[PDB]
Structure formats: structure tokens, C-alpha cells
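Just below is one structure, and these are the notes that go with it.
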Amino acid sequence: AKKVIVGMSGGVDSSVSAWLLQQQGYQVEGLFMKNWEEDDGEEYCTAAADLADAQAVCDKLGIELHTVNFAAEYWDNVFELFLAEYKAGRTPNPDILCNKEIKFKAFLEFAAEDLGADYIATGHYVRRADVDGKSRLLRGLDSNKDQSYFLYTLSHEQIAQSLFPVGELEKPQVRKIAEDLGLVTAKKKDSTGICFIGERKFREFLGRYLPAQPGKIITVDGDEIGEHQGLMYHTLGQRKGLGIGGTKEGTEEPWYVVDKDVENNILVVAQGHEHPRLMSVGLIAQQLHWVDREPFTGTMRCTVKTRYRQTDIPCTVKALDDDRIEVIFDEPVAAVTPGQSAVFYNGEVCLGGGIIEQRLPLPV
RNA sequence: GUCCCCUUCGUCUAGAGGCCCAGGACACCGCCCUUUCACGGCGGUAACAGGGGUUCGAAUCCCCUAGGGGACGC
């Protein structure tokens, strides 16, 4: 009967997730983090009441709900670096650190230093399986819907001390168990947007943390075409917001981004969700993390994603340094964007990924 | 001033008297999808430069005013 502090978010998942441990035996207490100081009000309530939903489930379950405010560190170790790499015309995955710096550190820490427990549990639809003495990470069932990608930063240690209940179920079940128990959360917007921050519309959110200087938009044929109004507002393979409306000698295809020109403040577009300047045969990842937490030397042979919910695309990996890696896409990959993370899997297992900083241009 | 061609949704256009209260594409807007940003799916809004004629009927035919052509536009 160990102590288990589950992160109550007021989300359908979490809820079912606690009740599952509760049943599973465990002493179950839940904590609700408040990590973002909303500027607006329409935003507050939304996340304020998101708490009453959280609590009202702990009560209907008979569990104490703990308040905490890591908002301090959220900005400190996440949203800050967030805006950083963005300013640098790259696409960062806030959420990807939202787990590395908080939900599995900041939290985990405060679990025993205060709450005094010996098992943290998120509702992350992923699973944990210990073997040969090393705690291993691995995506749950319901393949389609799964979050292994967001936790490549975790280590066996961290994982081991964590509990992932629902990752065993299948999404429809979860969203139901809750409906049956009566948990107020069942029937609630699965959730979107930066973790902790609201599902608001980007352009207005990002355009409130950085400047706003227009520019020019060029075809892949070094010729004017559109008004680049802004730049951080886009990303390789983006389609919307490029004003373009086809012209005389255009395949009617929609236009997609292909490269940001940092200094010349350009916006190299093209045309066709398959155009050569939107594919690669590999890339190079830096800031690496292996759940295994073993040093990586030599050559590997696995699969790899390059954006959330992408699709296990075969690849070969070889060490290019003590921090960088050179992977080679078994087939061209679409819009490998720099800044996003690249998680490699060895099947059921998720070996952990790393940050992309270099794609591998398609041969002419 | 050489007495001939032009003009369609935001944009690129379909349209050669009744089938067009105008069609597609891209854009734009929305929903769905999704704990990043994106992709994707689905659907919606939207135009005959303007005024007269001719026909049972006109986007298309004629006429009238605001944009482009004639190796001489001395």
C-alpha cells in the first residue's frame, strides 16, 4: 500500500487513471499544478474551473487534492527557452519539456520532499515495463492515440518512480469508465495547445511574446510571390497563412513552406505536398536522451518519428559525436523540421529521442 | 493621334444565346482531427466593370463612358 500522487488535471484521462490505482489498491492522493499566470480572464476561468472539475473527481472518488504552483519554474525552464528557439526561426515543442522540466522533475521532486509518496502517476497514455533491472518506456495500446513521443526525455530512474495506469486501457474505455463511475470529467475536450497553457490561437499568443516585422515570400525559383508578414509564425511544411492564390503557370496545388531565411528575412515557399524541397533522407539530432541513459556509440537500426503522431518510419542510426546523431531515412521524409524532437523506437519500446538541428536535403 | 483587340468570386480561371440565380482551383472562414507548431479530412462564403438595347430568353449579341496594341506610334 505505497503512496501514489497522481497529477489531477481535471481531464477525462487522469480521473479514470486515479480510480484505477485506487482500485488497484494503492494509497491515492492527487495534486493539481497551476503553472501559468493567464493574462486574460476568458482564459482564467477556463483553467480555474478546470480545477473544480479536478477536485470534484477526487471528492467523488474520496481523495485529497493538493494545490501547487510551479508556474515559477514553468516559465523559468520551459516557456522561456520556448520563445527563444522560436525567435531564432525554429519550431520548438514546449510540451516536450513540459514533461522534462516539470511533470517528471519539478513535480516528482515535490512528491517526496513534501507530499511524501513513493510513486508519481500522470495520466500519460503510455506504459512502463521493468525488465533485467532497468525500468523501460513504451507506448500503450490503442496505438493510434498514444503519447510516448512526449516523454523521450525521461530516464529509467524517473520512469521507474512513476506509474502509468491508463496506458494499458484503450481510449474509448477510459472515456467510459469515467462516464460510468460518474466522474464529472467524462465528456471533456481531450485537450490541445501548449501543456498548461490554453488551446488559444497561436498567432495572437506568439505575437504577444515576440515582435512583428513583415518581409518577402519567395518561390523556390528566387522570385517574389507573397508578403511574408512576420516569420516565426510559420514552419516548414506549413500551408495556411501564405496568402497565395495560384497563378498562370501553377499546378493549382496549394503552396507550402520549405525554408526560412533567418537574416534575409525570407519565406521560401513552393508547391505540392510532395515537392522535393520538402523532403529529406535523414537528419542530425543533438541534445540526445536515451530512456536507457546509456552512452550511445556505434550504429543502430530502428524506426523514428519527427513530429508527434507521425508514423514509425524505418531508419539507421550512427553516432556522429558524443551528442549528435546521423540517421538515414529508409525513404524520404516530409518536412523534417529543425527544433522538433526525433523519437526513436525499437518496437514496443521507446528508446528516447533528441533535438533536430539539421535535416538531410534531397539530392537535387 | 493609324477608324482594332480587352474586363468574370480575394486571386488564376471555366463560359464560344437558353444546360450559369455562373463551374473548378488556390486563398479566406468554420468544424473534425490533435496535449507542440504543423499536415490531413470535411464543409461553407464569394464574381459576370457600369448603363442601355436586341431577342420568348442574354455572362455570351449591338451601342454608348473609366485599363492595353500597330519594327514610323516625326
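Using the numbering of Swiss-Prot, the residues shown for chain A are 5-368, in order.
This entry, so its header tells us, was determined using X-ray crystallography, 3.4 Å.
Keep in mind that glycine also has a Cβ here, set from the backbone N, Cα and C atoms.
Under the three-state DSSP scheme, A:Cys102 (active site, nucleophile) falls in the helix class. Around A:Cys102 (active site, nucleophile), the same-chain residues six or more apart in sequence whose CB sits under 8 Å from its CB are A:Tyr78, A:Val82, A:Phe154, A:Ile198, A:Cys199, A:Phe200, listed in sequence order. If you look up Swiss-Prot, you'll see A:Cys102 marked as active site, nucleophile.
For A:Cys199, the entry in Swiss-Prot reads active site, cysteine persulfide intermediate, with the evidence type experimental evidence.
Spatially close to A:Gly15 (ATP binding site) yet at least six residues away along the chain are A:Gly127, A:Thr189, A:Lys192, A:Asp194, A:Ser195, judged by Cβ distances under 8 angstroms. According to Swiss-Prot, the ATP binding site annotation covers A:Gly11, A:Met12, A:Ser13, A:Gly14, A:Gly15, A:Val16, A:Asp17, A:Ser18, A:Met37, A:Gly127.
Around A:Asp17 (mutagenesis position), the same-chain residues at least 6 positions away in sequence with a Cβ under 8 Å from its Cβ are A:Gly127, A:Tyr129, A:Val170, A:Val178. Experimental mutagenesis is annotated in Swiss-Prot for A:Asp17 to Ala, with the remark: Loss of activity.
Mutagenesis annotation in Swiss-Prot: A:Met37 to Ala, described as Reduces activity by 60%; the structure shown retains the original residue. DSSP assigns A:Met37 (mutagenesis position) to a strand in the three-state reduction.
For the mutagenesis of A:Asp99 to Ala, Swiss-Prot gives this note: Loss of activity. The structure shown keeps the original residue. Residues near A:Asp99 (mutagenesis position) in space but far in sequence (CB under 8 A, at least 6 apart, same chain), listed by position: A:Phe154, A:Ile198, A:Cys199.
A:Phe200 (mutagenesis position) counts 21 other C-beta atoms within 10 Å of its own C-beta, drawing on all protein chains shown. Listed in Swiss-Prot as a mutagenesis experiment, A:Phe200 to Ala is described as follows: Reduces activity by 60%.
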Exercise. In sequence order, which same-chain residues at least six apart have a C-beta under 8 angstroms from A:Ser13 (ATP binding site)?
Worked result: A:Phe36, A:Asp54, A:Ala58, A:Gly127, A:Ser195
Seminar exercise, completed: Cβ atoms other than its own within 10 Å of the Cβ of A:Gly11 (ATP binding site), all chains, total 24
Exercise. Three states by DSSP: which one describes A:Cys199 (active site, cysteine persulfide intermediate)?
Worked result: coil
Exercise. Hey, how far is A:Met37 (mutagenesis position) from A:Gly11 (ATP binding site), Cα to Cα, in Å?
Worked result: 8
